[PDB]
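Report on the following structure.
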Amino acid sequence: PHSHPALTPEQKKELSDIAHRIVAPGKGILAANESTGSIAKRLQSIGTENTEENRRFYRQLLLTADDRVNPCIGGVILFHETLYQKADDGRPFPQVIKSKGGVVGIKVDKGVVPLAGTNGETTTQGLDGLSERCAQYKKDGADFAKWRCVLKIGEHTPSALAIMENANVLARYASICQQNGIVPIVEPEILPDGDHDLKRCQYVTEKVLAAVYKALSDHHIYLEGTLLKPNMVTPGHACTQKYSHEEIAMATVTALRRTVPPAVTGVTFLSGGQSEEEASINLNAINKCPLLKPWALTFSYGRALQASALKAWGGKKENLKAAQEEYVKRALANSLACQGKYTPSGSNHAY
Amino acid sequence: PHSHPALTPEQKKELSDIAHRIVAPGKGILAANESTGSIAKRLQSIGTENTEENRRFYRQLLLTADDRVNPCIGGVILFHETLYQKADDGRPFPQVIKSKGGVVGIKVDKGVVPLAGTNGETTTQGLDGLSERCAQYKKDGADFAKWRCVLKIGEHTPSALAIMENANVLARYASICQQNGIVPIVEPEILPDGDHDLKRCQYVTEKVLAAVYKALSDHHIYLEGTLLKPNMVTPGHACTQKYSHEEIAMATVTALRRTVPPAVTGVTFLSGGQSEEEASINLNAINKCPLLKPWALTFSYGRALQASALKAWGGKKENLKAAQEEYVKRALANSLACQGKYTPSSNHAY
Amino acid sequence: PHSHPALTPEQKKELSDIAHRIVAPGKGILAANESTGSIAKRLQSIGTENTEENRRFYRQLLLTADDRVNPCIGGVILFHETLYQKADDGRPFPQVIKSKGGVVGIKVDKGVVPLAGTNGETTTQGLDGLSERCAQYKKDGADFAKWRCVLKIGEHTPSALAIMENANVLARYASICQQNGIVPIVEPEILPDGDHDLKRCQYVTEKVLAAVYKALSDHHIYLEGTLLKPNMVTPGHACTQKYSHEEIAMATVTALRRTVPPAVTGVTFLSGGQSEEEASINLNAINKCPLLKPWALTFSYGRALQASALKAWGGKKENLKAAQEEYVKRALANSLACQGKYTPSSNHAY
Amino acid sequence: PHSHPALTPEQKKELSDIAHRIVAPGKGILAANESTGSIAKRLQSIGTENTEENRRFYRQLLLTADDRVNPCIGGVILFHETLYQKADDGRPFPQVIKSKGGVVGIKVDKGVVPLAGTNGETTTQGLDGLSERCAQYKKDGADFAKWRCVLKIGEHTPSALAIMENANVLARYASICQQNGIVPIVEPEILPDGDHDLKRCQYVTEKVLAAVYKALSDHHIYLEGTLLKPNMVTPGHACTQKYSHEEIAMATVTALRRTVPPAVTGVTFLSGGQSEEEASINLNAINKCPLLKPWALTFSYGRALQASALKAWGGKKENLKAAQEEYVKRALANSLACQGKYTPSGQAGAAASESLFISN
């Protein structure tokens, strides 16, 4: 019942200011933190060798897009490797990102691990030496981080243990980050896999987020200095019943309104497999939803921002312009979407 | 991880509509649910015998004030006895309240009890047969209820047990209420007793509300069909350090923003021993706080709406008009306060 | 992190002494606490009008059984009504029970209530005014009490809410009891209904008991002054796989060993629908189980001690001695069973 | 509410068999898993240079004591470095340990880290890549592991958060260990630091253990395949009120009886700064405590088994036999203590009476 301030007023101000700049009106996040193993399949989808130079060239392609993306990109999440690479002109990538008005982010978790005694459920590791890593990343230009936990809707999942454990590890990660001037993006992703319907996803999301915020509270997390990266509430991939973007928006916004304290600076949705256009339309519908929303509702897209660019590039240098144009187009669409101003041209009691 | 809908879309609508009517813009709650015991000292101070007729008369005095209070009062909380009494014109009090555009509320808890193994901490009882009681109160005109839990800031309080237990019982009470079409006002009051400062009260308030909402989630409570009746965040009653109404407002709004989901329809502050003017001024500063507030921030005052009316009445029938006049003045003042339109005459530090 | 003794050394000794007397070697509990409604079916099966007189006579029949039951019965659980009734010779039933060497117990819960948002799950009510009731019961002869929570094994049950809520209410009941010199029998019954197998029951029993004891710890419960009344670990009633009594014993003892602290004075198993002979044979196997058991493993049988007696009686006073003989036989059988001396004539797999 | 067996019957048998061998009647654990930074002051006190060779030598001194310790030592906890060192004869230490009938253990936690927002409280790290580390350690001779969590008694500690977080990480560590055939020793140490009395320590120990076992249940831990390494229940090191060995034993056994499920195979007490003689005497009293104890109550001493040895060695190779003799003496005494058959005479020596307490 006694307070022992985890953060000073100055530390809180820095964390809060960073969080707000990332999700400022019209801005979202480019999630380009795919690891070597993760970026492997993506590079082969266009028949390109998975070398460090090709990964540098590709990341450079996205980060050096023209000034049209500047007002669209509030932040860029990078993988460790990319944080220390440089553009052709010799500029460190984080410098490139900042010069264009973006805040630099760094993925810091070390992947999921199986939870014994569960039906294929996992938790996420990466807390060991995390404080030292955050201190170093901060010094090297990063101001926010990302940690991904994965939950799955199934027969007996997410289980009580999976929910409690993932919620608890996120809080620890958030706690260590804030001690080092790093704004933590809390990502409790509920996979869309399965034949469950919209209300099932909404129910689970509601229970997951309630657990997440109780954990953050127990660990004394400064919410104004954090961001939330949740899945949108949608039916399962194999769901037979069809839903409109308006229903997906209502279910998503309702789930958030029932669990996310208004103190949380912003919600940056993951695209989780949605097509580029689908992810944009949904985000737009979410922002159009006729319910009060006390936090910024924007994007933190990986696939939803890179699909076309990757394809347009094909691993050929001559395609650089064509590839960047594709990325710029998605950046613009989503910039409008997080403001509910997107257009193809450019009963809540039932929830 | 499986849903078994506690409420149908129809029941949700009913609860949500009720909650919104109670806290509609510029409206607040008159808490006149004092038991014979708590009202005892009130009437005693004014040398008035605590009879059933005197209590009926006094309640009548408040409930029948002129229409000027209509836009100020969204709801009135009554004690069992009063829910079944009638005004001089034969009109039962619930009807009197409704005809004035107010929703009828009923106190349902059965008081605090001691938690063994704690330093004077308590939990609250009253769950036994609560479902049948709610169904009957609903039939008799009540659309919302009140249940009060009490927590205290001390050397070792509130303890983990007290927070968890009080949070859990509030959830049980809320669950049973919603099953009977009654909007539950969740009241986790943290007493102002003690010499702790503003930051301490904010800390404890944040921890208690986080516990309350996690409990309500575990029990499948429909937040849109509930109201929150918390203490404002203020320094202890005996704190040597002094603060401004703006600091109290900032502390209060910050604590709420960090713990109360936007889905909660409204927050109805208890006065907790504050003077009538102080309660209105703080409520005003709260609504003027330069932070986003996704819920109505109004009042559910007992003492802060009756202090002057009770003294003006003095137990004399010929002082009826004068007594009501004082109540109206406080109703008007607070109606303006919950909108930030009342005039008596660096948030990172929180 | 700071202690505020819920009990004094004297209060502890009293509770521990009572708890130990009830489960002394060779002794068990006769659960005769059926309410008018729960005993209705039983009386109907024998075409006997459910009147206070017939109930009084039936209870008298059991309580006045000959001295052979004395070393078999350490305690007797009564329903409120019976605690205040007298034998034909005028002796109050509590006095009759005590004159035969038994401790008097009383049921104090007020039945189960539905938990909104769950698949037919429940919690139990009865805390309101419990302290006052316990003090009164203590004064009137009772030294221990019983409170029944009910959980069910199903596709989604018991849920996290049900397990948590039932464990918490059991802890509240336990605390209140100990504050009044009453030994609480904690009964978290997991129904045998369903087609689940033995390992499913064991898993669920382990999870429920782990929850029960964490709750008792959180509420500062003096374990040495309590008793546990759990279900034995068995397959569901509709399960098609067959098991031996040795397997039921191994699963039951393994589950208890993994969750019940050694400090718990005793485990008094409910018969939960098992026949008289089955309940005795299982209790026997449980006591002969190779594993080390730090607590007494006896009975707290209702149906398993009355089946044959109720039938031999048929509501006919002429069958008094025939009926009592049946009860006496089961009392003797179970006394031997709780010692592993009854005869009707790879633990890593758990 | 549905089961998904974390372990097969075979895995359970292997884990249970290991746990029982470590705490078999009369047997205890030698805790020699001090890190270079930890064993630094130890070697410093005896003017011994903290080199890898000196550490290797000192560990060999303990591990190669004569056969009299065989019946006394059920297990030996080692530090990563030592697990891969060899004795003068070329034999890997794990083999030396096994040849003497002991089980090899390995310390796997990566130390304590501060819990933000608390009054100097910590949690412990070391879960990253623990699964792979355990599989490797297993292949290299280790059959059990140790992970240390540290809690402190104070005005506001241990806090609800510290208790919950530490109990949770211990459970994660135990879950990963059991998945790799490694028996985890759960160590939730409540420091003796402070002026609190006996009942205060008992109260805190009871709350901490209840939290630890609830977490272990939540994480589906096989208790029979685990060991508990707790602090004995004693007054604070600065407490004015004095207590007898019988009272300490009573408080300790009572705390354990109210929280530790009978399924737990054994409790291996940490000496926590107690002198060698004090640790042995208390363990003896604990085993003679009248109350029923469904689990083996033995030792897992670090300081309490090495105090006299270190002093007798002094870094001098010529004092090998002298040093080992002191170790053997403490091992024999504790072997009897964990059987409630220890009765000091007066020859222990001033080194076995010195307070091995170290503030934090």
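By Swiss-Prot numbering, chain C shows 2-346, 360-364, in order.
Structure determined by X-ray crystallography, 1.9 Å.
A Cβ is built for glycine as well, from the same backbone N, Cα and C atoms used for every other residue.
Within the same chain, residues at least six positions away from C:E188 (mutagenesis position) with a Cβ under 8 Å of its Cβ are C:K147, C:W148, C:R149, C:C150, C:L171, C:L229, C:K230, C:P231, C:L271. DSSP classifies C:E188 (mutagenesis position) as strand under the three-state reduction. Under the heading active site, proton acceptor, Swiss-Prot lists C:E188.
A coil conformation is recorded for C:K230 (mutagenesis position) in the three-state DSSP classification, outside any helix or strand. Sequence annotations record features per position, and here Swiss-Prot assigns active site, schiff-base intermediate with dihydroxyacetone-P to C:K230.
Residues or ranges marked as beta-D-fructose 1,6-bisphosphate binding site in Swiss-Prot: C:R43, C:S272, C:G273, C:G274, C:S301, C:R304. Taking a C-beta cut-off of under 8 angstroms and a sequence separation of 6 or more, C:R43 (mutagenesis position) has the following same-chain neighbours: C:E35, C:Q307, C:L311.
In this structure, C:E35 (mutagenesis position) belongs to neither helix nor strand by DSSP; it is coil. Quoted from Swiss-Prot, the note on mutagenesis experiment C:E35 to A is: Reduces activity 14-fold.
C:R43 to A appears in Swiss-Prot as a mutagenesis experiment; the accompanying note says: Reduces activity 14-fold.
Listed in Swiss-Prot as a mutagenesis experiment, C:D129 to V is described as follows: Alters protein-protein interactions, leading to a dimeric protein. Using a 10 Å Cβ-Cβ cutoff, C:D129 (mutagenesis position) registers 19 neighbours.
Experimental mutagenesis at this site is recorded by Swiss-Prot as C:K147 to A, annotated: Loss of activity. The secondary structure of C:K147 (mutagenesis position), as reduced to three states from DSSP, is extended strand.
Looking at Swiss-Prot, you'll find the mutagenesis C:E188 to Q noted as follows: Reduces activity over 1000-fold.
As a published mutagenesis entry, C:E188 to A appears in Swiss-Prot alongside the note: Reduces activity over 100-fold.
Neighbour density for C:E190 (mutagenesis position): within 10 A of its CB lie 17 other CB atoms from the protein chains shown. For the mutagenesis experiment C:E190 to Q, the note given by Swiss-Prot reads: Reduces activity 20-fold.
Other C-beta atoms found within 10 angstroms of the C-beta of C:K230 (mutagenesis position) number 23, with every protein chain shown included. Record note (Swiss-Prot) on the mutagenesis of C:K230 to M: Loss of activity.
Applying an 8 A CB threshold to same-chain residues 6+ apart, the list for C:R304 (mutagenesis position) reads C:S272, C:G274, C:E277. One mutagenesis experiment named in Swiss-Prot is C:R304 to A, and its note says Reduces activity 400-fold.
Candidate binding-site residues: C:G273, C:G274. Fewest other C-beta atoms within 10 angstroms, C:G274. Every protein chain shown contributes to the tally, and the Cβ of C:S301 (beta-D-fructose 1,6-bisphosphate binding site) ends up with 29 other Cβ atoms within 10 Å. Measuring Cα to Cα from C:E190 (mutagenesis position), the recorded positions that fall within 10 Å are C:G273, out of C:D129, C:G273, C:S301. Annotated pair C:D129 (mutagenesis position) and C:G273 (beta-D-fructose 1,6-bisphosphate binding site), C-alpha to C-alpha distance, rounded: 27 Å. Counting every protein chain shown, 26 other Cβ atoms lie within 10 Å of the Cβ of C:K147 (mutagenesis position).
Missing segment of 13 residues between C:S346 and C:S360: the endpoint Cα atoms are separated by 28 Å. In sequence order, the mutagenesis positions near chain B (CB to CB under 8 A) are C:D129, out of C:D129, C:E188, C:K230. In the three-state DSSP assignment, the secondary structure recorded for C:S301 (beta-D-fructose 1,6-bisphosphate binding site) is strand. For C:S272 (beta-D-fructose 1,6-bisphosphate binding site), the count of additional Cβ atoms within 10 Å of its Cβ stands at 25 [all protein chains shown]. Among the residues C:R43, C:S272, C:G273, C:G274, C:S301, C:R304 said to bind beta-D-fructose 1,6-bisphosphate, no two Cα atoms are farther apart than 18 Å. Neighbour count (other Cβ atoms within 10 Å of the Cβ, all protein chains): 24 for C:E35 (mutagenesis position).
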